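Worksheet for the structure shown next.
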Amino acid sequence: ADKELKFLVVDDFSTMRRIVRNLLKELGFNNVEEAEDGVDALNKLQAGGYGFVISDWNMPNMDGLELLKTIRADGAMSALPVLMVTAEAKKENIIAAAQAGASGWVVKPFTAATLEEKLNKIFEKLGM
Ligand SMILES: [Ca+2]
């Protein structure tokens, strides 16, 4: 629950990224970087320093699930929480992501209260 925890907000809609970034700031988390797709995020995650990944399920080039599976397979970031963002809960998606290792799901649009409950729950299931 460290306020300086560095977030990576991955989403191909720049407006969605700003929303998430403002929601985060609002909660007290100001260390936020953005990525527009799976590849982009990996390029940034490489540099290190990251602590939390907020990712959109649906992205061109490298989607949310393929990004999560790549992180999880990465020796070094294999343990980064990944909160999946979707516009519609679907059981098969939730199940796919579950097995690939997603830290949770948030259905957009969402409020800061919702984003906070999500984070809190993740921070907790992680003994974090
Ligand atoms: Ca998207």
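Residue numbering for chain A follows Swiss-Prot; the residues present correspond to positions 2-129, in that order.
This entry, so its header tells us, was determined using X-ray crystallography, 2.0 Å.
Just so you know, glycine gets a Cβ as well, placed from its N, Cα and C.
As given in Swiss-Prot:
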type: MUTAGEN; residues: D12 to A; note: Abolishes magnesium binding
type: BINDING; residues: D12, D13, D57, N59; note: Mg(2+) binding site
type: MUTAGEN; residues: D13 to A; note: No effect on magnesium binding
type: MUTAGEN; residues: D57 to A; note: Abolishes magnesium binding
type: MUTAGEN; residues: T87 to I; note: Impairs chemotaxis; when associated with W-106
type: MUTAGEN; residues: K92 to R; note: No effect on chemotaxis
type: MUTAGEN; residues: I95 to D, K or M; note: Loss of CW flagellar rotational signaling activity
type: MUTAGEN; residues: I95 to A or V; note: Enhanced CW flagellar rotational signaling activity
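Features recorded in Swiss-Prot, as mapped to the structure shown.
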{"residue": "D12", "record": "mutagenesis position", "Cβ contacts under 8 Å, 6 or more apart": "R18, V21, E35, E37, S56, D57, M60, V86"}
{"residue": "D13", "record": "mutagenesis position", "Cβ contacts under 8 Å, 6 or more apart": "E37, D38, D57, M60, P61"}
{"residue": "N59", "record": "Mg(2+) binding site", "Cβ contacts under 8 Å, 6 or more apart": "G65, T87, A88"}
{"residue": "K92", "record": "mutagenesis position", "Cβ contacts under 8 Å, 6 or more apart": "none"}
{"residue": "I95", "record": "mutagenesis position", "Cβ contacts under 8 Å, 6 or more apart": "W106"}
Contacting recorded positions, sequence order - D13, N59, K92, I95 vs ligand 1, Cβ under 6 Å:
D13, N59
Any further residue of that chain within 8 Å (Cβ to the Cβ centroid of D12, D13, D57, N59) of the recorded Mg(2+) site:
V11, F14, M17, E37, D38, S56, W58, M60, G65, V86
